[PDB]
Amino acid sequence: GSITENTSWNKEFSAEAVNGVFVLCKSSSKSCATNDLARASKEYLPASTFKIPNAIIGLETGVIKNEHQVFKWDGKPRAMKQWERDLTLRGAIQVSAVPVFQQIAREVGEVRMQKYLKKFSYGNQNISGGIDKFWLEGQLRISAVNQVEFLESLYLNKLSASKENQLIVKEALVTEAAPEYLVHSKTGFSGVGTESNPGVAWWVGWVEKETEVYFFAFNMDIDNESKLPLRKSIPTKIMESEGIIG
Amino acid sequence: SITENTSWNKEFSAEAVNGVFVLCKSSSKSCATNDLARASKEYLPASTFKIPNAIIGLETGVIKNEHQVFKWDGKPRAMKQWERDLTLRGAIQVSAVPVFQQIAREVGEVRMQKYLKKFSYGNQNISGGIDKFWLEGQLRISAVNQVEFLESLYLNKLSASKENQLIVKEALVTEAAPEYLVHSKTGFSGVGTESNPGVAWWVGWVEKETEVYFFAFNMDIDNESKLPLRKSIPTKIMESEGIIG
Ligand SMILES: *C(=O)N1C[C@H](NOS(=O)(=O)O)CC[C@H]1C(N)=O
Ligand SMILES: *C(=O)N1C[C@H](NOS(=O)(=O)O)CC[C@H]1C(N)=O
Ligand SMILES: [Co+2]
Ligand SMILES: [Co+2]
Ligand SMILES: [Co+2]
Ligand SMILES: [Co+2]
């Protein structure tokens, strides 16, 4: 239950000219560290990181039938070629297939979505802006601190959802496996916004490493899609320098 | 049905290996293999037994839960990598025999036998010692039966809770890529003799796109320098089929 500033991590930000924040917490000690306490508490559009709660809610409400649900490509055109295919839950999460999750949100509906975001203490819990886009271009905002809190509850199966559904979503979030560690993670990208009002990019997740568990959340301002790989490379370098991965 | 594909034998002959690969797309109703007879021949499971043993441990409550830590008592263990506290995935991935020996002891013979019958797990023969039957006893399982067992696990159709099946499934993840997850487990009984060799295993499944592939590899082994072939031969076969890599 603590947080401390460590401004030395700022070196990885300054080298790439990035304005952003990294939050890293050790589960055993309940201790977090961040480069920027102020930005750690600033709230941004979750963008595709919202697929985590949306998946849990989808399963809870029965909108997603089960773990082996296939989301069929009806076949019409879409915004990315990688979305123009049948997808599993992991596939739809991993490729961040927006129309899949828009449909899930519509079927859940506003009253149930609101209820679950309250139960999950998910950001400002403001779902105004259209049920199928509040997380991408609406009023919903969440901080890096809140993302770590949320992911810890998921890891511990302490969200207000079945253990089974929490487990389903956890496996779908596995992005790297090594003999000494598993990484569960999710990216997000709201867009380039304006040069005055940039978009946000995220990488959030946790690392199960020996007997320790490290929860993390990264975000940064972004106004050019060329910068998007920094959302993984900055926190990856940090975690490598801490000995957690790599 | 099981259908022979003798073209796969290339990857075996090249390394002078006597073994079998069984690969099934979608389900175990139809599998392909290099060797029809060896596909159904039964061998000691060795560390592949950690999969049922983990499920049974959770079902019985011996493993309290998903976040169970298996504490090291500080006494010598046969590998240094085992001389530390371990999570369930840790104990599976480093193949920490003593952790699983203790699980087995606590499960006990009666419950062990009950669950191996429920799982249709090989010859279901657990005799000769509760903490070593899968290591040096009479238990035997084929590559075909490993595929069936893993398919049941994937489908949550084993006689165990969905939760416990999901726990063990995640603990088996060994490779993650954007297009696929591999769940798998290795095993190695030992070298025995040139006349009576040990057995090496790699078993698992690949979740790819909207397809699933179940697999099981075993080979005779009498020299530990050959052990990496247990992964490389089936990996090469699956790479040529476009399933991984
Ligand atoms: C989520 O952020 N989105 C869906 C999809 N993938 O983005 S990610 O790779 O950054 O996770 C396309 C971009 C984005 C969106 N909704 O605009
Ligand atoms: C399982 O077969 N064993 C335990 C440990 N790891 O096994 S693996 O690498 O073959 O998966 C060492 C080898 C073997 C054993 N019992 O000695
Ligand atoms: Co409901
Ligand atoms: Co995990
Ligand atoms: Co043979
Ligand atoms: Co899986």
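For chain B, we keep the numbers from Swiss-Prot: what you see runs 21-265, in order.
For this deposited structure, the header notes the method as X-ray crystallography, 1.7 Å.
Using the three backbone atoms N, Cα and C, a Cβ is placed for every residue, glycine included.
As given in Swiss-Prot:
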ACT_SITE  B:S67  active site, acyl-ester intermediate
BINDING   B:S115, B:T206, B:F208, B:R250  beta-lactam binding site
MUTAGEN   B:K70 to A  Abolishes catalytic activity
MUTAGEN   B:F153 to S  Increases resistance to ceftazidime about 30-fold in P.aeruginosa strains PA01 and PA14; when associated with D-157
MUTAGEN   B:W154 to A, F, G or H  Drastically reduces catalytic efficiency, between about 50- to 30,000-fold, with respect to different beta-lactams. Decreases thermal stability, despite unaltered overall structure. Reduces or abolishes carboxylation of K-70
MUTAGEN   B:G157 to D  Increases resistance to ceftazidime about 15-fold in P.aeruginosa strains PA01 and PA14. Increases resistance to ceftazidime about 30-fold in P.aeruginosa strains PA01 and PA14; when associated with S-153
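Rounded to a whole value, the Cα-Cα separation of B:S67 (active site, acyl-ester intermediate) and B:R250 (beta-lactam binding site) is 13 Å.
Each residue in B:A66, B:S67, B:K205, B:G207, B:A220, B:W221, B:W222, B:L247 lies on the same chain as B:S115, B:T206, B:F208, B:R250 and has a C-beta within 8 Å of the C-beta centroid of that beta-lactam site, without being one of the site residues. When the mutagenesis positions B:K70, B:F153, B:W154, B:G157 are compared by Cα distance to B:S115 (beta-lactam binding site), the shortest distance belongs to B:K70. Cα to Cα, B:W154 (mutagenesis position) and B:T206 (beta-lactam binding site) are separated by 14 Å. Within 10 Å of B:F153 (mutagenesis position), counting CA to CA, the recorded positions B:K70, B:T206, B:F208, B:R250 contribute nothing. When every Cα pair among B:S115, B:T206, B:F208, B:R250 is compared, the largest distance found for this beta-lactam site is 15 Å. B:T206 (beta-lactam binding site) sits 10 Å from B:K70 (mutagenesis position), taking the C-alpha atoms as the reference points.
Counting every protein chain shown, 18 other Cβ atoms lie within 10 Å of the Cβ of B:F208 (beta-lactam binding site). DSSP gives B:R250 (beta-lactam binding site) a helix state. Considering other CB atoms within 10 Å as the measure, the emptiest surroundings among the mutagenesis positions B:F153, B:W154 are those of B:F153. For B:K70 (mutagenesis position), the same-chain residues lying six or more positions away in sequence with a CB closer than 8 A to its CB are B:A111, B:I112, B:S115, B:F120, B:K205.
Following the DSSP three-state reduction, the secondary structure of B:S67 (active site, acyl-ester intermediate) is helix. For ligand 2, the nearby recorded positions are B:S67, B:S115; that is, of B:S67, B:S115, B:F153, B:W154, B:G157, B:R250, these have a C-beta under 6 Å from one of its atoms. Taken residue by residue with DSSP, B:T206 (beta-lactam binding site) is part of a strand. Across the fold, the C-alpha of B:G157 (mutagenesis position) and the C-alpha of B:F208 (beta-lactam binding site) stand 14 Å from each other.
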